[PDB]
Structure formats: C-alpha cells, structure tokens
Amino acid sequence: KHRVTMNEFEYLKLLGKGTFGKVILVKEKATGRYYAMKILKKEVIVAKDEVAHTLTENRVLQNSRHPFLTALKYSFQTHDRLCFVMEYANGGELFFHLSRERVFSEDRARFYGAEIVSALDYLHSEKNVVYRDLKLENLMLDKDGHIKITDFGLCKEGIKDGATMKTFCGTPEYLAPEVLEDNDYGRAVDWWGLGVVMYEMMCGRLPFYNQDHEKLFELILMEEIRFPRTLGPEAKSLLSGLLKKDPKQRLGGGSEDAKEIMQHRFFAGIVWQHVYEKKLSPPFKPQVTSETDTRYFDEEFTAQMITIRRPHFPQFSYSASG
Amino acid sequence: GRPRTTXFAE
Ligand SMILES: [Mn+2]
Ligand SMILES: [Mn+2]
C-alpha cells in the first residue's frame, strides 16, 4: 500500500505526444529515480472510447514481470487524469534507429529477435496474453541497449493453447493474413508480427507495402514473400517460416508455440536462459550521457516546454513491490 | 524509411 500523487514527481521533459495523452520524463522526489509517466485526460479516454484499452494496459502491466517488457512502477488517478509511471527506456524506439541506419546486420537482428521471442514466450505461456501490436515503434531500447516492449492496450488476456480472438485491431502494415481474413485467429498473429519486424530489420523495408491500406491488404493476403539476394539462408528460412500466410503452417503456429522458433537454426548457439538473464552483449549501446539526455526521442516533442474531469476508475491504482 | 504508423481498434 503506497498511494502516490502528481506532487511526488518533478516533470522534466516531454518524451512524446500520444493520440490520447502524452509521455513525460519525470523524476520521483523521494528516490531520485527517473520514469516515463503516461498522462491521459479522463474526458478524452471516455469521449474516444479508449477506456477498455486503458484498463487492459493497466491489467497486463500489473500482471507482467520480464526483463524485455516495460515495468509499471505505479498507476494512480486524479479527478482530472489517469497516470502510468513506467520504466523509462532511454534508448528510444527501434523505429528511430532503423530510420537512421536503413538496415541492421543479421547478428544485430538476431539479438533483438531473441529478446522479443523471450518476452512473447513469457506473455503466451506464463500469462495467456496475445500482444497483437508488434512493430518497430513499440520496441524501445533501455540505456544498455536491451529491448523493452511498450503499448499493451491491444493485448487479449485469457488466450490459451489454441483459443481464438475476433477483434480487428493492430497496425495496418503489420496485420497477419488471418486477421485481414476476419475469421477467428490465435496467438500465432504475434509470430507474423515478429517476422515483419525482423524482415524490416534485416531488409530495410516492410515485406508488403502500399500507401493505400486496402491494396496493402491485398499484398499481405495474395503476394508471395521475396527477399534481397544478400540475405543469409538461415535468415531467409526463419522469415519464410514466420511469414507463412496460413497460421497452421507458420513457425510457432503449433502447440509448441515460441519453442518451435527457439529451435530454429537462425538462433543456433543462443542460450535462451542467458537471453533472459541479459548475459548477451547488446551490439548497440545508446550514447546517452545522462538519464535526461533525450537524443533518441524526436525533436517535435523533446523541444516543447511545460515544466513542473469525468468518472472514477474503480481500483485503477497500483504500486509495485520493492 | 517508412513513415511512422499508428495502431487502430474496431
Ligand atoms: Mn505508442
Ligand atoms: Mn498506414
């Protein structure tokens, strides 16, 4: 039982303006520790019908602990607002990094892929959660260069060995064929999402692209995958497995889930226990001088300065142990 | 570099 308020934080820098609120680099007065605080106006959440997604995100963040999932330290509410105090990822979004570098080496994509697989294996097997929104923008880096997944509002809870989902949701460029078919789909949608992020990392483009979402969806449903002529055969076998359009043929589509991907020769020599204990060497270390250095966050936002109703959300509030 | 994307939910 540790109740917290907006007064227990200093408000240092705007990290980013979200659709329904903003994310602010804050410092906890009592401890000196920095966090990213996500602040949503209740009026907005209710008017845009975001309440269910807000509560899902609260629940998944409370019920999850993993080194490559963003940790929730506190959630609390005011008369005005809902607040999530989260683990600050100083490294910014892999989207930032891949925009600057164009491609990652296969070894660098293998590292990020192993940390994503460990996170998703945990969500599916330990928590019965399907994430459904994997993409570069939700893959952040911590100060050491390890992955931190953010944005859990699109998760589905309570999904088991084979159980199915109906909600049409995700990001258009990342949607699995079985989601676009609008039949029921299972946890394998996450593995299609892995394939798309890993393809982008190693190939420097989406596997399917058109600006128009409807033609983009015809490519995802109909076009056969191609690869650049430089891509290694283990990389090409992994991406071809992950980007099978029929989820029952997909790598990770069977009852073994993530263990089938973990067994793939592209990950040969990876010790999954060592992945989890952060024993492996990040191939890129963010060059952040201090914790308030926001060089990996975009200019529009870092520059903006603001230095420092509606209902009650029953039992929203939470405080982590330790 | 593709443009930044947003999620959706129906
Ligand atoms: Mn986001
Ligand atoms: Mn788009």
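In order, the residues displayed for chain A correspond to 142-449, 465-478 in Swiss-Prot numbering, which applies throughout.
Structure method, as recorded: X-ray crystallography, 2.1 Å.
Every residue gets a Cβ built from N, Cα and C, even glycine.
Taken from Swiss-Prot, the feature active site, proton acceptor covers A:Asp274, and the record attributes it to sequence analysis. Under the heading ATP binding site, Swiss-Prot lists A:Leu156, A:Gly157, A:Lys158, A:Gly159, A:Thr160, A:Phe161, A:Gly162, A:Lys163, A:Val164, A:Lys179. Annotation comment: Swiss-Prot describes A:150-408 as domain 'Protein kinase'. Under mutagenesis, Swiss-Prot gives A:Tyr176 to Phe with this note: Significant loss of interaction with TNK2. Loss of membrane localization. Significant reduction in phosphorylation on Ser-473. Mutagenesis annotation in Swiss-Prot: A:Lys179 to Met, described as Abolished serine/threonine-protein kinase activity; the structure shown retains the original residue. The mutagenesis experiment A:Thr305 to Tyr is recorded by Swiss-Prot, whose note states: Abolishes phosphorylation at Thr-308. For the mutagenesis of A:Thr308 to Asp, Swiss-Prot gives this note: 5-fold activation and 18-fold activation; when associated with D-473. The structure shown keeps the original residue. Under its mutagenesis annotations, Swiss-Prot gives A:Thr312 to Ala the following note: Reduces O-GlcNAc levels; Reduces O-GlcNAc levels even more; when associated with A-305. Looking at Swiss-Prot, the entry for mutagenesis of A:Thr312 to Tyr says: Abolishes phosphorylation at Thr-308. What Swiss-Prot says about the mutagenesis result for A:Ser473 to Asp is this: 7-fold activation and 25-fold activation; when associated with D-308. Under its mutagenesis entries, Swiss-Prot includes A:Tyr474 to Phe with the note: 55% inhibition of activation.
Around the Cβ of A:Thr308 (mutagenesis position), 12 further Cβ atoms fall within 10 Å across all displayed protein chains. Using a cut-off of under 8 A between C-beta atoms, the recorded positions A:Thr160, A:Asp274, A:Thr308, A:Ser473 that neighbour chain B are A:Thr160, A:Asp274, A:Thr308.
Across the break of 15 residues that separates A:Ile449 from A:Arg465, the C-alpha atoms are 21 angstrom from each other. In sequence order, A:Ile180, A:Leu181 are the residues of the same chain, not among A:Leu156, A:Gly157, A:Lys158, A:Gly159, A:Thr160, A:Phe161, A:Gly162, A:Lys163, A:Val164, A:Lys179, whose CB sits within 8 A of the CB centroid for the ATP site. Listed in sequence order, the mutagenesis positions near A:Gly162 (ATP binding site) (C-alpha within 10 Å of its C-alpha) are A:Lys179, out of A:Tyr176, A:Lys179, A:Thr305, A:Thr308, A:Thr312, A:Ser473. Straight-line distance linking the Cα atoms of A:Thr312 (mutagenesis position) and A:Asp274 (active site, proton acceptor), rounded to a whole number, equals 7 Å. Proximity to A:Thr305 (mutagenesis position), judged by a C-alpha distance within 10 Å, picks out none of the recorded positions A:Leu156, A:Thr160, A:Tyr176, A:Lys179, A:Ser473, A:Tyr474. Non-local contacts of A:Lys158 (ATP binding site) by the CB criterion (under 8 A, 6+ apart in sequence, same chain) comprise A:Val164, A:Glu441, A:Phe442, A:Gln445. For the recorded positions A:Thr160, A:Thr305, A:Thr312, A:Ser473, the largest tally of other C-beta atoms within 10 A is found at A:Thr312.
Those residues noted as binding ATP (A:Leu156, A:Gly157, A:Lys158, A:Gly159, A:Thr160, A:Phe161, A:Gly162, A:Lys163, A:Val164, A:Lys179) have their most widely separated CA atoms at a distance of 14 Å. In this structure, the mutagenesis positions A:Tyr176, A:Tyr474 were compared by how many other Cβ atoms lie within 10 Å of their Cβ, and the smallest count belongs to A:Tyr474. Among the mutagenesis positions listed here, namely A:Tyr176, A:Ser473, A:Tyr474, A:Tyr176 has its C-alpha nearest to that of A:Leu156 (ATP binding site). Candidate recorded positions: A:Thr160, A:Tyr176, A:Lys179, A:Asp274. Nearest to A:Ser473 (mutagenesis position) by Cα distance: A:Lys179.
For A:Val164 (ATP binding site), the number of other Cβ atoms no farther than 10 Å from its own Cβ, over all displayed protein chains, is 21.
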